[PDB]
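Input: a single structure, listed below in structure tokens.
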There are 2 protein chains.
Amino acid sequence: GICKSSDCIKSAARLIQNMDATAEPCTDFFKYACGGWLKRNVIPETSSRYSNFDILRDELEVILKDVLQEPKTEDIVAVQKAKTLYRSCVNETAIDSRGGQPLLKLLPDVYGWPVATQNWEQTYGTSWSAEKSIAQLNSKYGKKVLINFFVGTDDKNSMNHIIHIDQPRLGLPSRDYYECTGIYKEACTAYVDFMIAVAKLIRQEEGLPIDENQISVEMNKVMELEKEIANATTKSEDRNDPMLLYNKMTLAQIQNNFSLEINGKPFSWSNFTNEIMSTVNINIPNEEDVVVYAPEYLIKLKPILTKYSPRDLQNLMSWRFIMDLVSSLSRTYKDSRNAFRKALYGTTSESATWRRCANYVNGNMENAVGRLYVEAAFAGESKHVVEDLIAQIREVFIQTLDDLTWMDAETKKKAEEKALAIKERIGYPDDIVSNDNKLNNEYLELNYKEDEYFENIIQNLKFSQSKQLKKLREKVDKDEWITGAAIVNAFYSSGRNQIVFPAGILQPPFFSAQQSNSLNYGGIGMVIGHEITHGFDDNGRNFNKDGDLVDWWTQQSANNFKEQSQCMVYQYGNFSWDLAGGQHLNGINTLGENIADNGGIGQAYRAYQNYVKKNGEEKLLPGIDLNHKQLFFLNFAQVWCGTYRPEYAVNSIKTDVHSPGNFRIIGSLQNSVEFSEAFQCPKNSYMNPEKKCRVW
Amino acid sequence: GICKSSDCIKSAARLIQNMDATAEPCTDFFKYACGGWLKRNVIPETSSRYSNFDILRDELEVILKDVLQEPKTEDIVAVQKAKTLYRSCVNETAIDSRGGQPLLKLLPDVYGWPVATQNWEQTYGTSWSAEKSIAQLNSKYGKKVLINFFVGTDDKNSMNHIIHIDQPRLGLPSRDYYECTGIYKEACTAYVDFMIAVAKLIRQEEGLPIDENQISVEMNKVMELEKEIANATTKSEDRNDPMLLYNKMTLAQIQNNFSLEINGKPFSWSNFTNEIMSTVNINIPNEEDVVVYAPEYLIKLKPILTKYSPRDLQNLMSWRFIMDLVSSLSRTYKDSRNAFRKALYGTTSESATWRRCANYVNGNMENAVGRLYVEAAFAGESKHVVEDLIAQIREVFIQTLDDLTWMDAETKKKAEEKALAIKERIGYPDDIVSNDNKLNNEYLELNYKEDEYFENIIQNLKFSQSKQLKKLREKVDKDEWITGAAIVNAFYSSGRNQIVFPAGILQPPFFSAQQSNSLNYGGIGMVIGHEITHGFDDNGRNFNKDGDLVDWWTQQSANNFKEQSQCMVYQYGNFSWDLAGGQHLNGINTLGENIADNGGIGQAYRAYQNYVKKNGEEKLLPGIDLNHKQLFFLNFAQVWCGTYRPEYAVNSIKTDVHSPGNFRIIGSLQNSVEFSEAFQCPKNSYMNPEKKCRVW
Ligand SMILES: *[C@@H]1O[C@H](CO)[C@@H](O[C@@H]2O[C@H](CO)[C@@H](O)[C@H](O)[C@H]2NC(C)=O)[C@H](O)[C@H]1NC(C)=O
Ligand SMILES: *[C@@H]1O[C@H](CO)[C@@H](O[C@@H]2O[C@H](CO)[C@@H](O)[C@H](O)[C@H]2NC(C)=O)[C@H](O)[C@H]1NC(C)=O
Ligand SMILES: *[C@@H]1O[C@H](CO)[C@@H](O[C@@H]2O[C@H](CO)[C@@H](O)[C@H](O)[C@H]2NC(C)=O)[C@H](O)[C@H]1NC(C)=O
Ligand SMILES: *[C@@H]1O[C@H](CO)[C@@H](O[C@@H]2O[C@H](CO)[C@@H](O)[C@H](O)[C@H]2NC(C)=O)[C@H](O)[C@H]1NC(C)=O
Ligand SMILES: O=C(O)CNC(=O)[C@@H](CS)Cc1ccccc1
Ligand SMILES: O=C(O)CNC(=O)[C@@H](CS)Cc1ccccc1
Ligand SMILES: *[C@@H]1O[C@H](CO)[C@@H](O)[C@H](O)[C@H]1NC(C)=O
Ligand SMILES: *[C@@H]1O[C@H](CO)[C@@H](O)[C@H](O)[C@H]1NC(C)=O
Ligand SMILES: *[C@@H]1O[C@H](CO)[C@@H](O)[C@H](O)[C@H]1NC(C)=O
Ligand SMILES: [Zn+2]
Ligand SMILES: [Zn+2]
């Protein structure tokens, strides 16, 4: 009665290697399911996080390398451009010869860097303006500085595009880094030294004298100004409510309530917005509807920018433009980021060149890379199986509504309607394989050179912003895929109300026709339930079935959701992470993902129980003394067998909206009654507390 | 009748995942046993060769990391010094903060580097001499330049040490690289560029002017000088006969035959040899017996060294010294080797720091690191079982002498006599665990500092050469192990007539108590046969049972041996390696290893069939539709599932005395009648040619 086939041996052996039978499952199920993984695997020098989830990304990068490094001649122009971009990225010999010339030759286009110019006031200072300066970095290179301008979807009109105004990102991962005290001591030191090291090497290449006394003082003005901008930004905890962030107004209204003064002159919003939208031939009148997401940031931005000169402003705006480009120059400019990269990620060396180029080509040509990947790794028979698995889990969430006691009847009536209206995207769009002409025309305006890699990334920056800004007057494409097929992940779209499962995640240990059903539901089954619950967490619940930001909750049901979810904010907020110096996780930022974990793990187990009583039990796996009910939670846990670097542990707490894999297993199973039933966990154990959170 | 234990499950899955069931075992058994490995495992960026053999080493380095990183309160002095050395090695922050100062401060000790010296003739030219320059690089750092000097075991008196004089190695892997054409074109370009880069970095750190043209002139003379020296060395194919290399002559006879003139003055051999041995306070008279291995090289060296100045010679001798230390300095000096390292190994990055550190401490403190390894990963119950396996294969070799028709009766008895006198070493020396005083006393003179890694490696260089030079008047210690315990390899000593099997290799897939006997005989059993046959190949046969280079072969048997061995010279010479760009294997320089492979697997298989006759058939493995006779050859082949980088396939084809793993499987099994019977291979198939080579 025990399976003995080839696939059952390879499946069971993988589970036996990762787990540790000597540990108790009810004391620490992470160390029970990953005890063997922790002893065997060591964090590579190029990885800030290493887990079975990250290994799958590396194995996918391998397949991308085989289909790109091989000039298969009989390829369409799109695939040729995809490979030519790949070759230009790997030839370090040609890149190391230019030094920093390709970056220094286009600096006059972004009004130059004042620290690296002999006389900047006479050459650029006369025609300088904060409007055209921010616009050039935005419209041409996609670098959002000072004010973040981008054309996105209308939250209350999912069919239209609209201009968004929000606070920008920072040179450091988060605004918490600009405290520069305690755990952020080395980061700020390596960040200012990153400026100085680049400032020294740039002046040396232009034949200008090295005035080291001015560089140490002028670059601290860039840090002093950016700390004030970080202090003026709004915390990410106060930005999780989409209803509170939506502030639509006209451009003339933006000029009235959010005025700015640059160099003693008032800032012109119409001039700034038109300097961006003129690149795509679109005029922005004063009655243009614009959604402002950070109104408090723009208010605090006025008293700060009036205290700095145009030279001090261009030093910060140009530095943000250069710090993301020194890694594409010669080795003399690549290694200047090592100290800065080590402070934020702990990696001693950058990842493999072919690995970076495989991700970059997959990021800028996701339809062509996905074409080669699905033809060389993805099996076509996986479509109908995942389609049926979604329908099973979709129906599970519908039936689970009546079991939930924290919602009234009217809220569940249309909460089911949103779940019924969820559309699905599985595998890859069919037009990237059957229509070579459409794929060729998609990258028609792209022209890559074999020995001009820096001119190809600049062309990709201009092409990305040009494509995005042109959608302002156009409707939202209903057939557009939000991701490529060569991605080991899953997604949910609040504005589209759809769940997307690319081919990169439809593989072991998530899903396989040759692995047990207890592992499929424990793998991809929890994934499907995760993305479906994402339409009902602290962010997606504010969107209706049509992707519009409309309140369909009653006051009693909406208040109970905040009460049910408050349990998880305190649970994950009390988790002390030993890899981050005992610091705790953010129970507010990780809330949306924790709701999808605890909700998805229960729906996957429910859909699996419905499959067992319908199709019968399964034969046990040889070599492991666990029933298929216990194998369900084992496969779920073994997905996140991993460990973090100390530097990235502090980074993921403030930047990653997910919890670490250690606590994604602990927190989700602590609130799972079906987990404690399968392993017969005693009362008040670490994995079976009497107080359990429950939302979906 | 199928094994169902947890160890059998992961053992069978390893066999299933590595093999390719779609391939034909009789068309290409390498593809049949490794086709799955080739798709599953890809060469890392830090590996010139990646195979199942190298993975066992990569896994062992992890165990070394765990037993060396964290200090413990009960550690003995020897363990404390190893961890002190390891901690000094991993601190990349302290290493980068020193730049090249540890090397610049040391360079005067080797008469400096003329190209990187402000005035080499004024500082070192007065007291410079070739006798002292070669001697200091030999006795203090182990850098053998121009003339190779070392104190080793007498070939004909295995109980005595004696001075050896031989041709040195080169900066490139072999003399063939100095053709600098075709597959060697890139190596020479990066070689000279390597010299120029280091010459620029050292002068820049010294604050000296940089002359691009002058450095290029002096470094091309270095290549020009080393081209002649390489052209003067005897080919490796002409150095496999130990009887033809043994030329014992007095020091006065060396001065007469191999006179050298340098800078117009005659070279004093007595001055040179005594400048080395004075470091251990040993005088070398002119009656001293010396073994000269390369008389043709020393003669061809006469007209070469006269045409070069003291600056030209020192520019080459110091460069050989510097090129091996540049990877121990800051990152700037590490990156100067990138183009050179990629040309010879294909690696785009240096391996992980902790991996190099663990391997370095394991190499300089093998008894301390071996102690920490066997106490943490090696089961002592393995030694008795391996002792029993050696006795079976040893008896099989003696019984095989009756089947050999190419030997007369009196030579068979002498072959049996040497086989009976073979000593064995299994696991680890007992002293490293049971005698803490002896282990601490071994490293008494070593004293490491926490933050001076370069000072520690230089101290290890003096101590390493000092320990061997002081053995000149000492008898060869018979109990002294020839390898550390934490080594994944096996060794045979011709002078000791003993076979060694360290604990690192007594592990899966070689040996395991939880492993099928068919796999143990195909794994460690073949290794034991490989080691015993080493004493009877084209080199081992020239030594008697006590390890002395004496002729015990009749003229007919010696002629018949060379005829039987000539078969394998053609068989392996005709193998064309695709990874090497179509180059063929060196059947002469790989003859000994090919003989040991062919003879060994036949002994292990015959020993396995004798075991099955007495103990009975074993249980089949799950998911594998193969019998145990087939699993014998399968486990033997799966040890060598791997691939080479093209840059290193050219390297290993001239340096590695072993054949590639691809052809060790093909070549050995092509000559195995039992293999073609076990898999039912038709005659004249690729794996079953009707003409088969046979020695042992
Ligand atoms: C990678 O880039 C290098 C440098 O641009 C290329 O090497 C050049 O190749 C052209 C081919 O005609 C020669 O004329 C140049 O003299 C070469 N320059 C150097 C410095 O060697 C190289 O060809 C590129 N790699 C590939 C695969 O195209
Ligand atoms: C935004 O304002 C700038 C200047 O404030 C405008 O640039 C001027 O353009 C006119 C002709 O279009 C020139 O005669 C001026 O010399 C320019 N001024 C400077 C300082 O260069 C720019 O045209 C405005 N943007 C839009 C879209 O009208
Ligand atoms: C390698 O060394 C050999 C000698 O050991 C060189 O052969 C000599 O070449 C010169 C002319 O260059 C002749 O006059 C001699 O008669 C040759 N002698 C022998 C024994 O062949 C050979 O040229 C050297 N090759 C290189 C590349 O340096
Ligand atoms: C060292 O030199 C001596 C003398 O030149 C060599 O001995 C001679 O070898 C030849 C054979 O070619 C004989 O004909 C002579 O009678 C020998 N003379 C003496 C005095 O022994 C000796 O072979 C040389 N050794 C090496 C290793 O080349
Ligand atoms: O963003 C990441 O780092 C990984 N992505 C994730 O953790 C989610 C993205 S919502 C997808 C997923 C859900 C459930 C199980 C597996 C995977
Ligand atoms: O040194 C090497 O590269 C590999 N060493 C070997 O191949 C031999 C050392 S001669 C040991 C061995 C024999 C047979 C099988 C496994 C291992
Ligand atoms: C941050 O800004 C607030 C007002 O916006 C101000 O009161 C506070 O002092 C600022 N803090 C820092 C560190 O600049
Ligand atoms: C590494 O060296 C630096 C500088 O010498 C020192 O500050 C640091 O403490 C060292 N690290 C360890 C682990 O000893
Ligand atoms: C070699 O000769 C030099 C000069 O004659 C002398 O100073 C030196 O001591 C000699 N070497 C030895 C080892 O005696
Ligand atoms: Zn998620
Ligand atoms: Zn060998």
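Quick note: numbers on chain B are straight from Swiss-Prot, i.e. 55-750, in order.
According to its header, this structure was worked out by X-ray crystallography, 3.0 Å.
Backbone N, Cα and C define each Cβ position, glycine as well.
According to Swiss-Prot, the protein has these features:
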ACT_SITE  B:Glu585  active site
ACT_SITE  B:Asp651  active site, proton donor
BINDING   B:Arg103  peptide binding site
BINDING   B:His584, B:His588, B:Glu647  Zn(2+) binding site
MUTAGEN   B:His584 to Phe  Abolished peptidase activity
MUTAGEN   B:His588 to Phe  Abolished peptidase activity
MUTAGEN   B:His638 to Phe  Does not affect the peptidase activity
Query = Where the distance is taken from Cα to Cα, which of the recorded positions B:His584, B:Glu585, B:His638 turns out closest to B:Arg103 (peptide binding site)?
reply = B:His638
Message = Measuring Cα to Cα, how many Å separate B:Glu585 (active site) from B:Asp651 (active site, proton donor)?
response = 9
Ask   = In Å, rounded, how far does the Cα of B:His584 (mutagenesis position) sit from the Cα of the residue listed as 'active site, proton donor'?
value = 5
Query = Which residue, out of the recorded positions B:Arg103, B:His584, B:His588, B:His638, shows the minimum number of other Cβ atoms inside 10 Å of its Cβ in this structure?
reply = B:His638
Request  = Given the recorded positions B:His588, B:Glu647, B:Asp651, state which is nearest to B:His638 (mutagenesis position) when distance is taken between Cα atoms.
outcome  = B:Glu647
Query = Which of B:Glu585, B:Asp651 (the active-site residues) has the most other Cβ atoms within 10 Å?
reply = B:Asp651
Message = Less than 6 Å between Cβ and the nearest atom of ligand 11 is the rule; apply it to the recorded positions B:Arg103, B:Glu585, B:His638, B:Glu647, B:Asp651.
response = B:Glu647
Ask   = Neighbourhood of the Zn(2+) site (B:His584, B:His588, B:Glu647): other residues with Cβ within 8 Å of the Cβ centroid, in order?
value = B:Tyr546, B:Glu585, B:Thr587, B:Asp591, B:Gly646, B:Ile649, B:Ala650, B:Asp651, B:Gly654
Note = CA pair B:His588 (mutagenesis position) / B:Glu647 (Zn(2+) binding site), Å rounded to integer, equals 8
Inquiry  = Using a 6 Å cut-off on Cβ distance, which of the recorded positions B:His588, B:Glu647, B:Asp651 come close to any atom of ligand 5?
reply    = none
Remark   = Filtered by Cβ distance under 6 Å to ligand 6, the recorded positions B:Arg103, B:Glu585, B:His638, B:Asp651 reduce to none
Task = Report the same-chain neighbours of B:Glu647 (Zn(2+) binding site): residues 6+ apart in sequence with Cβ closer than 8 Å to its Cβ, ordered by sequence.
result = B:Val711, B:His712, B:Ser713, B:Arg718
Note = B:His638 (mutagenesis position) falls, by three-state DSSP, under strand
